[PDB]
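Notes follow the structure.
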Amino acid sequence: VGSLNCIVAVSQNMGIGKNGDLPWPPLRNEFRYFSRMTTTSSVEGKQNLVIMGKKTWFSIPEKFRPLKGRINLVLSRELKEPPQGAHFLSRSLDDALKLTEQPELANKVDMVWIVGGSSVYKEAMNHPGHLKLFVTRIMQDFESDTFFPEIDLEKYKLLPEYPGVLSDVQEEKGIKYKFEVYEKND
Ligand SMILES: Nc1nc(N)c2cc(CNc3cc(Cl)ccc3Cl)cnc2n1
């Protein structure tokens, strides 16, 4: 299995959701970036795995589920089988990553991308090991009801650039944003 990664877009007051939708109007190129980063696999004959909580799964418009070209795994203790359109179900993050070593996944998965929501991000971020965060900073405040966990900069180093990742300020629908990549290894 390849690298372990979180990807997120967050507003200036750390918001990632309001009522199961984006705090901000849709940003088409920002989404294109999320799709390209999560879908692109370095390794022939493998796909990337996306891991998400139940609420994150149901927040994706039906037409985009499952995320195409990616293996889709949902996390839930309540659900007893993968939701309609999803591929895998695990009770927890540690379980999902364990499954990634089983015969049925071991040779199929390249990168793993955690795509939300708050508790799954939080658990990943303080679990020892090599982890990157791909963070889009939406540089305004947006009313939100779910939030990104604190990034501990003592552990997470902001990379000065990354191949495939624009370094400069982006702007869509009047809203400035920028892409960042953080890395820890502990
Ligand atoms: N950088 C970044 N990282 C993520 N994890 C993202 C996740 C999504 C989720 N997809 C989606 C979700 C809702 Cl709530 C409404 C409509 C759509 Cl198309 C969209 N953009 C993302 N950008």
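To match Swiss-Prot, the residue numbers of chain A are left as they are there, and the shown ones run 2-187.
Header says: X-ray crystallography, 1.7 Å.
Backbone N, Cα and C define each Cβ position, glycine as well.
Features of the protein shown, as given by Swiss-Prot:
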- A10, 16-22, 55-57, 77-79, 117-124: NADP(+) binding site (BINDING)
- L23 to F, W or Y: Decreases affinity for NADP and dihydrofolate over 10-fold (MUTAGEN)
- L23 to R: Strongly decreased affinity for methotrexate. Decreases catalytic rate constant 200-fold. Decreases affinity for NADP and dihydrofolate over 10-fold (MUTAGEN)
- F32 to R: Reduces catalytic rate 5-fold. Reduces affinity for dihydrofolate 9-fold; when associated with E-36 (MUTAGEN)
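Shown here: features listed in Swiss-Prot, placed on the structure.
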residue: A10; record: NADP(+) binding site; contacts (Cβ under 8 Å, 6+ apart): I17, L23, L28, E31, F35, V136, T137, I139, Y178
residue: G18; record: NADP(+) binding site; contacts (Cβ under 8 Å, 6+ apart): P24, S60, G117, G118, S145, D146, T147
residue: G21; record: NADP(+) binding site; contacts (Cβ under 8 Å, 6+ apart): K56, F59, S60
residue: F32; record: mutagenesis position; contacts (Cβ under 8 Å, 6+ apart): none
residue: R78; record: NADP(+) binding site; contacts (Cβ under 8 Å, 6+ apart): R92, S93
residue: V121; record: NADP(+) binding site; contacts (Cβ under 8 Å, 6+ apart): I52, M53, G54, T57, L76, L94, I115
residue: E124; record: NADP(+) binding site; contacts (Cβ under 8 Å, 6+ apart): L94
Q.
With DSSP assignments reduced to helix, strand and coil, which class does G118 (NADP(+) binding site) get?
A. coil
(Q) So if I take the recorded positions (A10, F32, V121) and measure from each Cβ to the nearest atom of ligand 1, which come out below 6 Å? (A) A10, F32
Q. Near the Cβ of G118 (NADP(+) binding site), how many other Cβ atoms are there if near means within 10 Å?
A. 23
Q | Neighbouring C-beta atoms (10 Å sphere around the C-beta of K56 (NADP(+) binding site)) | A | 17
Q: Determine, from DSSP, whether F32 (mutagenesis position) sits in helix, strand or coil.
A: helix
Q: Tell me whether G21 (NADP(+) binding site) sits in a helix, a strand or coil according to DSSP.
A: coil
Q. By a simple count, how many Cβ atoms lie within 10 Å of the Cβ of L23 (mutagenesis position), its own Cβ left out?
A. 19
